[PDB]
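Peer 1: First, the structure itself, so that you have it in front of you.
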Amino acid sequence: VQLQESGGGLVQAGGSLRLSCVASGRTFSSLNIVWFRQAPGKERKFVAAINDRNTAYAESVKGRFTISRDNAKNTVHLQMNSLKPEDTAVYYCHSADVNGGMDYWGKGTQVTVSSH
Amino acid sequence: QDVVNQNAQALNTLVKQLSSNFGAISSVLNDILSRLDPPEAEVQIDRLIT
Amino acid sequence: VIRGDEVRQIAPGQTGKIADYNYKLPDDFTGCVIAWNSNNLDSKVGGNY
């Protein structure tokens, strides 16, 4: 019925984060996830999507991530590796069902990363 | 000979009527279909059909 | 919801990006197409992308 996105804490460059998009639903395995990226005040963009059989990343996160599925929980999760200070964005996650087109858009999580 | 020529001329006119536009942009069915999109190529198709 | 420049384009038999890629309509469509402005109720100052 809805999606909530929680996480996106304060970490260091090169660290690992664990962001989960738990969905209020009962067939979210069919509702494949898409991750979207928005810069702090600049134009939006996508990140990744585990559309069941295979995956698809973006140019900024090409292969650097380990996208994961939680089909037994109907939840999605993204693994963040080789994080950079230039990826300071607000990641999203969305899924649209096959039947009766509809959106379960979330809220967003900060991707603030320090540089030194 | 008049009967034979009348029949031959009738069929010749019938075949030659296939080269007429009849108000359509083209007299060729394929040229009509391949130069216009299907939704409004139907007007030209109907002109040729009539 | 679509871009404001294709409300006239979603008509049946009309070609264009949003119609031929998202909501292509049949040639024999019988029905009413209704739309109204929603800039105030949908647009976001930060960008409703």
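Shown for chain B, in order and in Swiss-Prot numbering: 949-998.
Cβ coordinates are placed from backbone N, Cα and C, and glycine is handled just like the others.
Pulled the feature table from Swiss-Prot, pasting it below:
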type	residues	note
VARIANT	B:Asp950 to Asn	In strain: Delta/B.1.617.2, Mu/B.1.621
VARIANT	B:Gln954 to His	In strain: Omicron/BA.1, Omicron/BA.2, Omicron/BA.2.12.1, Omicron/BA.2.75, Omicron/BA.4, Omicron/BA.5, Omicron/BQ.1.1, Omicron/XBB.1.5, Omicron/EG.5.1
VARIANT	B:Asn969 to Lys	In strain: Omicron/BA.1, Omicron/BA.2, Omicron/BA.2.12.1, Omicron/BA.2.75, Omicron/BA.4, Omicron/BA.5, Omicron/BQ.1.1, Omicron/XBB.1.5, Omicron/EG.5.1
VARIANT	B:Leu981 to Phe	In strain: Omicron/BA.1
VARIANT	B:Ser982 to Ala	In strain: Alpha/B.1.1.7
Peer 1: According to DSSP, which kind of secondary structure is B:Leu981 (variant position) found in, if we only use helix, strand and coil?
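Peer 2: In three-state terms, B:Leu981 (variant position) counts as helix.
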Peer 1: When you rank B:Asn969, B:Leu981, B:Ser982 by Cα distance to B:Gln954 (variant position), which of the variant positions ends up on top as the closest?
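Peer 2: So, spelling it out, the nearest of the variant positions is B:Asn969.
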Peer 1: Let me know the most crowded of the variant positions, choosing from B:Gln954, B:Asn969, B:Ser982 and counting other Cβ atoms within 10 Å.
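Peer 2: That would be B:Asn969, with the highest Cβ count within 10 Å.
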Peer 1: Starting from the Cβ of B:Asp950 (variant position), draw a 10 Å sphere and report how many other Cβ atoms land inside it.
Peer 2: 6
Peer 1: Could you give the Cα-Cα distance between B:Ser982 (variant position) and B:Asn969 (variant position), in whole Å?
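Peer 2: Cα-Cα, rounded: 16 Å.
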Peer 1: Report, as a single number, how many Cβ atoms besides its own are within 10 Å of the Cβ of B:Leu981 (variant position).
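Peer 2: A count of 15.
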Peer 1: How far is it from B:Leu981 (variant position) to B:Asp950 (variant position), counting Cα to Cα, in Å?
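Peer 2: The separation of the Cα atoms works out to 41 Å.
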Peer 1: Between B:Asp950 (variant position) and B:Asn969 (variant position), find the distance joining the two CA atoms and give it rounded to the nearest Å.
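Peer 2: The separation of the Cα atoms works out to 31 Å.
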